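Structure first, then comments.
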Amino acid sequence: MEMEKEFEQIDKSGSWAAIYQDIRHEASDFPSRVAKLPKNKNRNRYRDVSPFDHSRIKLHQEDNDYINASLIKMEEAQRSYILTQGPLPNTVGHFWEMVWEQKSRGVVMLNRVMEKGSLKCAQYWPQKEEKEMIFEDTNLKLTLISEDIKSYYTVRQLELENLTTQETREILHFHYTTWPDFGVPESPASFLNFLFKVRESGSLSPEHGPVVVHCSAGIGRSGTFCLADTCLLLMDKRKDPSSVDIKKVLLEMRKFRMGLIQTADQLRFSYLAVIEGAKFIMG
Ligand SMILES: Cn1cc(Cl)c(C(=O)NC2CCCC2)n1
């Protein structure tokens, strides 16, 4: 079926939970043996969210190459994304090592450091220009260059220096600051505006390594971001945009990381975002 009318048909019939459970039943199951090794217990935020072995990002290190991060490679859309958990106190150096080694331009953050009165990820970037951060375990230095605070999101320019080689690179930090502690946003308008700002920066384009996107577990809000982006790109590329099947795209993405889209409300919000986004692209 088309999307917008499939949408109203699920609303009128109140069957979002049944649609979402079908997705969960059909999703891929692949091994995640490296994630479950005992030496990696303090590298995982949640015991039930792990990268598959076949798609995990490897650190360029011979001691321990493990990070909770997955490469989502979308062949028809010609887009790749790295989805990862929010960094932990003992993985902030690994996180920036990955950004460096994978040649990423942009980092997309969809959570606040504290939500619901608990810490959802480490404070992994500097908050003042004159107070830089040094990660001694991976030999990187990170400096805040500029910060632009808007009503729904903040964009930061960061300098990452590899202290072994003295090479430097500019990294863009795109921080969506207004996702509610509970539920999903009422309107997709600010989320779409944010997606378009990430696109306009070059961070999603083939001349750079894959964008790094995270929330707390790296599957819920993070899944919503890449699902909406890929569906809108496919609607622009194909002769028949009504052929784009968001459930099929989601199942394709779940070949590369488990659990993408965590609730039926996130599924409905993803439909809403793609539907409204497709009108603005043209109007
Ligand atoms: C971004 N984008 C480009 C196109 Cl084209 C569309 C789209 O969904 N078009 C629909 C019109 C009614 C049926 C298909 N979205």
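So this one's X-ray crystallography, 1.7 Å, going by the header.
Positions of Cβ are set from backbone N, Cα and C atoms, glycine also.
Record features, source Swiss-Prot:
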| type | residues | note |
| --- | --- | --- |
| ACT_SITE | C215 | active site, phosphocysteine intermediate |
| BINDING | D181, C215, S216, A217, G218, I219, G220, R221, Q262 | substrate binding site |
| MUTAGEN | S50 to A or D | No phosphorylation |
| MUTAGEN | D181 to A | Substrate-trapping mutant |
| MUTAGEN | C215 to S | Catalytically inactive mutant; abolishes sulfhydration |
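A map of Swiss-Prot features onto the structure.
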| residue | record | DSSP (3 states) |
| --- | --- | --- |
| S50 | mutagenesis position | coil |
| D181 | mutagenesis position | coil |
| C215 | mutagenesis position | coil |
| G220 | substrate binding site | coil |
| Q262 | substrate binding site | coil |
Here the Cα-Cα span from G220 (substrate binding site) to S50 (mutagenesis position), rounded to a whole number of angstrom, reaches 13
Integer Å value for the Cα distance linking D181 (mutagenesis position) with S216 (substrate binding site) is 12
Listed in sequence order, the residues of the same chain lying six or more positions from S50 (mutagenesis position) whose CB sits under 8 Å from its CB are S32, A35, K36, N44, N68, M258
Fewest neighbouring Cβ atoms within 10 Å among the binding-site residues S216, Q262 goes to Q262
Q262 (substrate binding site) to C215 (mutagenesis position), Cα to Cα, whole Å, comes out at 12
